[PDB]
Number of protein chains: 2
Amino acid sequence: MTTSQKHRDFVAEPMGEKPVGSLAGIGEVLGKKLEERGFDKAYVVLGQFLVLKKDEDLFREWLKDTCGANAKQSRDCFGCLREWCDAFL
Amino acid sequence: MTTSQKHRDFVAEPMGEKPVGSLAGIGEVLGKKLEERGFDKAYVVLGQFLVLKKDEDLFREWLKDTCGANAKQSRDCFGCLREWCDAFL
């Protein structure tokens, strides 16, 4: 129910160079697969969200097909990345 | 010598949904080729800059091979996109 404090902390201050696993919805195991995919930092992943014009269906299929994230974990990344943009873009 | 007022105006306020041709260094003819390439808005182009980890050589070759921009026009987009990130990312 309550997103971990990271969700509010992430949309409360710049993302700087924090690691991908810092994004809400991405756990240490999942952050590792994206890292092997060339996404060693969160701003490279945010770029993907920007390239998908916030298409939620395209984003969710991209993350799931890219690492195998579940429907629950994709929802946290969508609202988490979408809310950061609302404050920083 | 003096970048047009757009350069300072762009890094002085959010980019919102302004058209790609709004980025400094991209003229109306060049903005049109990127638009045919699927970049109808500036935030989709900024995403590409984020995906290239600000690699200036990779970015310049990408824009030139993508539309044919000259060495002068690529310099304006690099410093223009890079400075916006310094203020908004």
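Even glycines carry a Cβ here, placed using N, Cα and C.
Listed features, source Swiss-Prot:
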- A:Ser4 to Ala: Delayed phosphorylation with a 10-fold decrease in the initial phosphorylation rate. 71% loss of binding to lamin A (MUTAGEN)
- A:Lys6 to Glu: Complete loss of dsDNA and LEMD3/MAN1 binding (MUTAGEN)
- A:20-35: domain 'HhH' (DOMAIN)
- A:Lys32 to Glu: No effect on histone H1/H3 binding (MUTAGEN)
- A:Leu46 to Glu: Complete loss of dsDNA, histone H1/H3 and LEMD3/MAN1 binding (MUTAGEN)
- A:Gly47 to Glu: Abolishes homodimerization, preventing ability to cross-bridge DNA. Abolished ability to mediate nuclear membrane reformation at the end of mitosis. Abolished ability to outcompete CGAS for DNA-binding, leading to innate immune activation. Complete loss of EMD, histone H1/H3 and LEMD3/MAN1 binding (MUTAGEN)
- A:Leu50 to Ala: Reduces LEMD3/MAN1 binding. No effect on Histone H1/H3 binding (MUTAGEN)
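What Swiss-Prot annotates, mapped onto the structure for a quick look.
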residue	record	DSSP (3 states)
A:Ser4	mutagenesis position	coil
A:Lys32	mutagenesis position	helix
A:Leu46	mutagenesis position	helix
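Residues from the set of mutagenesis positions A:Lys32, A:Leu46, A:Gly47, A:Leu50 situated with their C-beta under 8 Å of a chain B C-beta: A:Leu46, A:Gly47, A:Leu50.
For the pair A:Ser4 (mutagenesis position) and A:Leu46 (mutagenesis position), the C-alpha distance works out to 20 angstrom. Using a 10 angstroms CA-CA radius around A:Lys6 (mutagenesis position), none of the mutagenesis positions in A:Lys32, A:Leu46, A:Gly47, A:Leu50 qualify. Here the Cβ of A:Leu46 (mutagenesis position) has 24 other Cβ atoms within 10 Å, regardless of which shown protein chain they belong to. Once Cβ contacts within 10 Å are tallied over all protein chains shown, the mutagenesis positions A:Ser4, A:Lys6, A:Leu50 are led by A:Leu50. Each residue contributes its Cα atom, and for A:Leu50 (mutagenesis position) and A:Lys32 (mutagenesis position) those atoms are 22 Å apart. Note: A:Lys32 (mutagenesis position) has non-local neighbours A:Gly21, i.e. same-chain residues 6+ apart with C-beta under 8 A of its own C-beta.
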